[PDB]
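Working notes, structure below.
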Amino acid sequence: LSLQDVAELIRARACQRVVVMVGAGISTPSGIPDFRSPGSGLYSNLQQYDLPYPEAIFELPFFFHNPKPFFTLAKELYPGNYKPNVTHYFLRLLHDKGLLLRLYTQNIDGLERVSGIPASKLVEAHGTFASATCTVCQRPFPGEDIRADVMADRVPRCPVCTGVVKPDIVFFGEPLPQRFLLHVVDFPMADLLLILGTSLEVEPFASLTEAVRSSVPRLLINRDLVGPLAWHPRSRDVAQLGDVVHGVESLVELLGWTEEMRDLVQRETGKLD
Amino acid sequence: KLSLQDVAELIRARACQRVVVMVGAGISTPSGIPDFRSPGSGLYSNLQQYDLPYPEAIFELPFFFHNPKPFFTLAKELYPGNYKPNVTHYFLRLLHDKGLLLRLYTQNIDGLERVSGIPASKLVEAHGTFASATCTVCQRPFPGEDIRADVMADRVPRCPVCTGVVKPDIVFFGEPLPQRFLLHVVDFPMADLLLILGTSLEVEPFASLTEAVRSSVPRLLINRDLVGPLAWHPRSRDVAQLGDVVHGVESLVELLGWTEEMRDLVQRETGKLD
Amino acid sequence: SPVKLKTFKXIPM
Ligand SMILES: [Zn+2]
Ligand SMILES: [Zn+2]
């Protein structure tokens, strides 16, 4: 019924199979301007190309018309530019202890894998820069392969076809990855639902909050109350409202993990830089 | 590039003689209206009883036909007399009185725009209004007052010859926008200045209308943050009076020198109101 | 089918 109670459950491995649903909420502490806000950020840069609207970057017909805006964005978020924050490593620690069942993320930054979470433990629901597929060749290519062309303000082309190599991102209208259908298995078997910084505006993602059984408690650390959590709550719901980083930090302390947490972030920052 | 001071001087000099205004829920919340029930509010708690799949289901027609009680619960709140218009609605009443208003495109169903005295001709209620209704069977028109008794008694209006549900003129999800909305073709090219008051602009064709104005036309955004096509595609003569809506309107009224004339209006209308 | 910008719109016509 309260945030400590959830922490104690995890702490005692009573919640041994955790499903987590995170959004662009946990990325913005990392400096990532994922939101494409009106203020200083990519917004002005993508305005150079004279988009019809900011969300036009993720349309297939416009991208075929002019793919330079998408790749401009890609250069920014492409792995090795930004670092994972405390949230991303807290979930890595949850995985290492054998508690994580799956991490459903709405983000394309890729910091989840950067933080050490294996691909098997991950459902990148809006795509990832870990692979690419030639728009003509239809050949899959690893992420690193296109880094040179992307990071040099160039447009990658397939080796045999010389057609555009679009990262594996789910453009507006394209079906979600097959990996999304693991929600059928994970959510009934889940032992606790963690929600970190997601608006829950997207209804295919949002609908999964009610998928868990009524015995399962649902922890909402998001800044405000949104989605089916707010509209149709259950008794075992817990809302740790407030700034995301502070909420995660409080839970780490309440778990007695602050020492182990500082150890993880430090040695992992070393590996990266 | 341009400031609220500059805009006030232009109006004061009658340079902008034909004003089109675009208002949203931003101007209603200073009046206490929970147009969206998202936060914890009295209107919020009641609608959870009906066990709706989601908060916007009441605006969807098929759920209504299943159970019309939640929508009329909402109506019971917004029916005129419960809530009052604030300074914004009267600032636009003053804009009309001075002969400057060309049209007022509103996203709201509260109806405070008409309550404040702005005629229907100068007004485009873009999402509908509770001032009229039509039998869902005979498609017969009824004024708002006709169904007022039944709404306030937690009842469901049945009309006289049909005995079928009498739905107020509210644009439900899927319903075509009001006929009056098509005045944007005439109004927007002729406008000389565009005012946007407390509108997120995340919904179209509302957002799309910001670009309809001529390149000479300045666009004043008093919304708390810079939003909509204004951010993605701004103009040179645009002015963003960012911050709390009432604060921006008050500052603009002061810069126009109408505060004296403004106080008189709020007084005489508050008297008639209660 | 992800975040379709027109999630819910009152059609103008
Ligand atoms: Zn190819
Ligand atoms: Zn009838």
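Chain A is numbered as in Swiss-Prot, which gives 123-395 for the residues shown.
Per deposition record, X-ray crystallography, 3.7 Å.
Heads up, the Cβ atoms here are built off N, Cα and C, so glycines get one too.
Within the same chain, residues at least six positions away from A:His248 (mutagenesis position) with a Cβ under 8 Å of its Cβ are A:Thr227, A:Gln228, A:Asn229, A:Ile230, A:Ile291, A:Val292. According to Swiss-Prot, the feature active site, proton acceptor maps to A:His248.
DSSP assigns A:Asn344 (NAD(+) binding site) to coil in the three-state reduction, placing it in neither a helix nor a strand. Taken from Swiss-Prot, the feature NAD(+) binding site covers A:145-165, A:228-231, A:319-321, A:344-346.
Feature annotation from Swiss-Prot assigns Zn(2+) binding site to A:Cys256, A:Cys259, A:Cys280, A:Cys283; the stated evidence is experimental evidence. Remark: A:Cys280 (Zn(2+) binding site) has A:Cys256, A:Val258, A:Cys259, A:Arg261, A:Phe263, A:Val286, A:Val287 as non-local neighbours, by Cβ distance under 8 Å and separation of at least 6 in sequence.
Under the heading of mutagenesis, Swiss-Prot lists A:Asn229 to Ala and annotates it as follows: Loss of function. In the three-state DSSP scheme, A:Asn229 (mutagenesis position) falls into the coil class.
According to DSSP, A:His248 (mutagenesis position) is assigned to coil rather than to any helix or strand. The mutagenesis experiment A:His248 to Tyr is recorded by Swiss-Prot, whose note states: Loss of protein deacetylase and delactylase.
Proximity to chain C, defined as a C-beta distance under 8 Å, is registered for the following recorded positions out of A:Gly145, A:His248, A:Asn344: A:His248.
The Cβ of A:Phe157 (NAD(+) binding site) has 15 neighbouring Cβ atoms from other residues within 10 Å, across all protein chains displayed. Using a Cβ-Cβ cut-off of under 8 Å to chain B, the recorded positions A:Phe157, A:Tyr165, A:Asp231, A:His248, A:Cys280 reduce to A:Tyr165.
A:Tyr165 (NAD(+) binding site) falls within a helical segment according to DSSP. The two recorded residues, A:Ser149 (NAD(+) binding site) and A:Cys283 (Zn(2+) binding site), have Cα atoms 36 Å apart.
Of all the Cβ atoms in the protein chains shown, 10 others lie within 10 Å of the Cβ of A:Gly153 (NAD(+) binding site). Cβ neighbours of A:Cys283 (Zn(2+) binding site) (same chain, under 8 Å, six or more residues apart in sequence): A:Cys256, A:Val258, A:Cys259, A:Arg261.
Apart from A:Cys256, A:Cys259, A:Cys280, A:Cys283, the residues listed for Zn(2+), the same chain places the Cβ atoms of A:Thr257, A:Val258, A:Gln260, A:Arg261, A:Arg279, A:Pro281, A:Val282, A:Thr284, A:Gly285, A:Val287 within 8 Å of the centroid of those Cβ atoms.
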